[PDB]
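Trainee: To start, I am sharing the structure in question, which I have written as structure tokens.
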Amino acid sequence: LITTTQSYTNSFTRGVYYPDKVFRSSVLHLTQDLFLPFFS
Amino acid sequence: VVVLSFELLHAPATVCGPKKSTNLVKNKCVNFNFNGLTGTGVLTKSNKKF
């Protein structure tokens, strides 16, 4: 209750979302958008 | 004075004009128009998992 202790931890490879509504299969795609950086 | 501001990006088209839909045909070279997407080709069934 009302503690809010702050500590720093690694993020690893998390935070990847579908950036469009286009179906693709067996394709390697290069996308430029807003992402959470790896290992932050 | 009134000003309109249209926009056409990658999104499901919603504000369409007044038109009448037609019955679907398959296995024939036809001119299709799906929500403003115009083209020609042959429409069949598919195994893709959308």
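We number chain B the way Swiss-Prot does; in order, the residues shown are 510-559.
Recorded method for this deposit: electron microscopy, 3.0 Å.
Yeah, the Cβs are placed from backbone N, Cα and C, and that goes for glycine too.
From Swiss-Prot, here are the annotated features:
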type    : residues        : note
MUTAGEN : B:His519 to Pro : Increased resistance to human covalescent sera neutralization
VARIANT : B:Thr547 to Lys : In strain: Omicron/BA.1
Trainee: Do any residues at least six apart in sequence from B:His519 (mutagenesis position), in the same chain, have a Cβ closer than 8 Å to its Cβ, and if so which, in order?
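Mentor: Counting only residues 6 or more apart in sequence, B:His519 (mutagenesis position) has no Cβ neighbour under 8 Å.
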Trainee: When you measure from the Cβ of B:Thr547 (variant position), how many other Cβ atoms are you left with inside 10 Å?
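Mentor: Total other Cβ atoms inside 10 Å, all chains included: 8.
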